[PDB]
Amino acid sequence: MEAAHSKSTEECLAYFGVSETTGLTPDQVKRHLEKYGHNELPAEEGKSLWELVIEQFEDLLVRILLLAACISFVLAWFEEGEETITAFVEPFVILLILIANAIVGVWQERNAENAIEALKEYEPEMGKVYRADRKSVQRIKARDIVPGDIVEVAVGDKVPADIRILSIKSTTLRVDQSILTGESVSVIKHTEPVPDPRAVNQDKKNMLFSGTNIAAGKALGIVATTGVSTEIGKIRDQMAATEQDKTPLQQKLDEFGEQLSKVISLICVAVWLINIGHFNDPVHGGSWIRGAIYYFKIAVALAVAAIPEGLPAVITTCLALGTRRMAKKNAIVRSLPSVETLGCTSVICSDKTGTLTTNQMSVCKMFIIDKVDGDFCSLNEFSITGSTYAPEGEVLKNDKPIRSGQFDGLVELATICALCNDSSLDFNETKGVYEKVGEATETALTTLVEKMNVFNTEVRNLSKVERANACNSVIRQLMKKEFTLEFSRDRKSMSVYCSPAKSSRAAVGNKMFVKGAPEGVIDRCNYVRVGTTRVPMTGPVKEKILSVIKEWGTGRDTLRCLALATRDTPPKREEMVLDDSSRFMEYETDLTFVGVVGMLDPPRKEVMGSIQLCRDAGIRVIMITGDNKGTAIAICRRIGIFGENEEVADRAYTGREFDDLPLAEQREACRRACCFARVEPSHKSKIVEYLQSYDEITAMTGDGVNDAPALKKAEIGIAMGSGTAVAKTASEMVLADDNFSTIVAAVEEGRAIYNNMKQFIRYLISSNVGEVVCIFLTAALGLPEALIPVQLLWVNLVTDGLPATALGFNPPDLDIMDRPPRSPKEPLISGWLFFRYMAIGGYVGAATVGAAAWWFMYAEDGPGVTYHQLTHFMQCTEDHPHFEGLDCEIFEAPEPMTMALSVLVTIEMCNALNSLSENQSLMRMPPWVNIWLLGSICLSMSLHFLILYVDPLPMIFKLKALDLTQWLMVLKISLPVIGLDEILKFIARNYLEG
Ligand SMILES: [Ca+2]
Ligand SMILES: [Ca+2]
Ligand SMILES: [Ca+2]
Ligand SMILES: [Ca+2]
Ligand SMILES: [Cl-]
Ligand SMILES: [K+]
């Protein structure tokens, strides 16, 4: 809908056939969506490259390798047996392979950039729009907005796309389009056209350019364009290409792609030397330089086979797929390069309120009397679940569920909780969460009655707005609150005067429900309600009550307690003066203690266990807060930062105590601290500084400009999703819920996104080192060659390239949080890991130069046989010493090389199955965990059988199809790799790390 600035509002509403009263419709959305794409700008420009030097090392090798195959046959294309066809088509083979190496190398290149696209649902404009389905506004993602739908914007909003204003709801509408125009002041917009189709944006006084924000006003409009069709979109697309610095894992990995290339470049250039003894020999046209181009091919080939390809792309996938994974968990990563650091987090600094704690008061404990006949009374203690103002949760006794209604004592406790209250619950259908109305401590009660629901009302069926104050209303339908006696610090309590509702009488049923702080309320109780009874307040009982009120108010939970009682025979309203707190303490006498409830601000979901997790992963959790030292210290023993009876007289500090210490004592405080209370805004940054001094990677939560500095200085800034825009742009990550338990998970995924890479690296390296050992172990202990040029190319393609990319789809490893956080100090590969590599690779290479050895040497019923004097085979000429029913041309036999190459491939897939997780079992994580692997394995295992059995080919590959016994061998020869590595894993899993 270009040039919408020159068209009537009608011409546009028409062009989209949308009614501005109800905006678009589902199918219109999907329709326009497909025709114009999502409201985003792509990455069509170059902003990424193949970090490794070797990727450009190999591509030159496969080019020059081909050259050798064009000089090879050419120099002398005529042999005694003209052209065997298995040395004539080689040029046609390698090239047929480089093509496969390509089709594959670009297969993984896509997934790598296909996953990037998966992460395009981050922190967008969230523009507002009107669609058919609903009548009220719709806060939808900026990208989900299609040209054509109806968008409205009020003060402060950011313009999500190019909008042709339709209606201006405010007396006027100024906008700030400073970012796109030479206009510093906000300008006005109007609802009419601007005929001239080629006028400049400054003169498009009726449009709202995307990426702009309105200074003042509200106004509806219709999206002309979106995406790159946007005025700001035609700009950013046409911008200067951006460059970047590099991360310590990239550096350490580039240093790695420098070690290998070199070594490789010598493991092979050492082959064109260990095989000098065969350059002249017959098999190679019986000339020198001709063999000097055959062993060249092998080396330049062995290289290609060893060069672990795919790393850059694969990482980018784990990375991508992982971030996707984090987001599902509310961890919106803003900087990919940072997720790298994320697993090196060694200290998290979090704020208490909202993040570690819910900040919604919740009753979690309550009791009442059970028995008292024997001058020794027991009680009925109940626990309550659910830690917010939402009606969700259930009453428990001895960790077991019970109906609140079955206990008559509770029915009154609720009646009090229900009536002696001035607060309520409200469902904010907008935010889809339960809100409180008034004081929290009261509201906490409200929610208790709901979780109680002593009268088994039907709730499930009700609407959220309905479940809000359900059970609470029932009680109000049975008891009329006449008047209330306001609070007062003299008696520290309050109460109400109630009487049966609808009851058309007086002086009957009247009761006064009193609620207050324990002591005082208990001392005004002369009677104590048991069952439905009421026995006088003896000396022993009153002791029992106060005893638990202590066990509760002091214990690890440190619950705030409230005493619930009723005045059975209240004075009459007449004889009562309600205009001074002075007399109220009096009317509130001769009470019958009903029960007590204990509330507290509960720790957010999982936070209690997440802290335990950090603990297992050596991460320091430091709580920053506004509380007082004492209460703050408490909250820490409540959540776990501190054991219930752990001495922490030096790991909690308050702003002032801290400023009072000397720099050297401040730095020390931080290497041990775990709680900070009443902190000046400038302490966070100071705290981090001291944290950095002990080389500690630190994640700091913030939520206001107040934290901007601290957020930036930290290794990882983490902004509250409920925070300010400033803090969000200062952090490298955002908490959608503002929950602490997230950070811990984000951190964990970091550990997996690393471990994934390590699975990928280990599989190539361990496997390829195994190839290089076969080519070597034959040329070593002297043996009939096991592989030739095109076979190396084959193996490469079948075990690098595809089942390799697969692993990038491996899932999150386990017991990944019991190690200390990674330090950018320690090396890419640990000495034991390298062993673990050679342990494997050294084996595979054996199994291969031990599969053909089984073909040549004895074999249950083998088609050929000889003895370990096979190491001298080349001197065979029927010399009459080691001769039998054998001919010197049996050392050219195809099946051996085929019993080999087939062992290689199958052994590697058996190995790729080991790359599902660094130190776990195939038992604890089956091969089917990652499907794409099983797939890629088969898709390759197949390309192998196809080369062996499809007659026009096994000839080119100098191979010769093996039978069911010849394949049952390959299995028992390669399958035992699982067995081995499964041991190394076992070891490490218990002996090494601990
Ligand atoms: Ca008009
Ligand atoms: Ca390779
Ligand atoms: Ca440092
Ligand atoms: Ca391989
Ligand atoms: Cl108009
Ligand atoms: K930073």
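Residue 1 is the first one shown; counting continues down the chain.
Going by what the header records, the deposited coordinates were determined by X-ray crystallography, 3.0 Å.
Any Cβ shown, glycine's included, is placed from N, Cα and C.
Here Swiss-Prot flags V304, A305, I307, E309, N796, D800 as Ca(2+) 1 binding site, drawing on experimental evidence. Contacts of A305 (Ca(2+) 1 binding site) defined by a Cβ separation under 8 A and a same-chain sequence distance of 6+ are given as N768, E771, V772, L792, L793, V795, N796, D800, in order along the sequence. Secondary structure at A305 (Ca(2+) 1 binding site), taken from DSSP and collapsed to helix, strand or coil, is helix.
For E309 (mutagenesis position), the same-chain residues 6+ apart in sequence whose C-beta sits under 8 angstroms from its C-beta are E55, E58, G105, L764, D800, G801, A804. According to Swiss-Prot, the mutagenesis experiment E309 to A carries this note: Interferes with conformation changes that are essential for ATP-dependent Ca(2+) transport.
According to Swiss-Prot, the mutagenesis experiment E309 to Q carries the annotation: No loss of calcium binding. Strongly decreased rate of phosphorylation of the active site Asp residue. Interferes with conformation changes that are essential for ATP-dependent Ca(2+)transport.
The secondary structure of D351 (active site, 4-aspartylphosphate intermediate), as reduced to three states from DSSP, is extended strand. Annotation comment: Swiss-Prot describes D351 as active site, 4-aspartylphosphate intermediate, evidence class experimental evidence.
Per Swiss-Prot, the feature ATP binding site maps to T353, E442, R489, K515, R560, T625, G626, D627, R678, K684, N706; the stated evidence is experimental evidence.
Annotation source Swiss-Prot lists Ca(2+) 2 binding site at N768, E771, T799, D800, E908, citing experimental evidence.
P789 to L appears in Swiss-Prot as a published mutagenesis result, with the remark: Almost complete loss of Ca(2+) transport activity because of reduced Ca(2+) affinity. A C-beta separation below 8 Å, combined with a sequence spacing of at least six in one chain, links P789 (mutagenesis position) to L65, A69, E90, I94, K297, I298, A301. Secondary structure at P789 (mutagenesis position), as computed by DSSP, is helix.
Spatially close to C876 (mutagenesis position) yet at least six residues away along the chain are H882, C888, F891, judged by Cβ distances under 8 angstroms. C876 to A appears in Swiss-Prot as a published mutagenesis result, with the remark: Loss of ATP-dependent Ca(2+)transport.
The DSSP secondary structure for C888 (mutagenesis position) is helix. Here the residue is the original one, while Swiss-Prot reports the published mutagenesis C888 to A with the comment Loss of ATP-dependent Ca(2+)transport.
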Integer Å distance between the CA atoms belonging to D351 (active site, 4-aspartylphosphate intermediate) and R489 (ATP binding site): 32
Assigned conformation of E771 (Ca(2+) 2 binding site) - DSSP reduced to three states: helix
Proximal residue to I307 (Ca(2+) 1 binding site) among recorded positions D351, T353, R560, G626, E908 (C-alpha distance): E908
Close-lying binding-site residues around ligand 2 among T353, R560, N796, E908, where CB distance stays under 6 Å: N796
In the chain carrying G626 (ATP binding site), residues 6 or more apart in sequence that have Cβ under 8 angstroms from it: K352, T353, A677, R678, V679
Between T799 (Ca(2+) 2 binding site) and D351 (active site, 4-aspartylphosphate intermediate), the C-alpha gap once rounded to whole angstrom: 49
Recorded positions close to ligand 4 - of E309, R560, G626, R678, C888, only those whose C-beta is under 6 Å away: none
Per DSSP, three-state class assigned to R560 (ATP binding site): strand
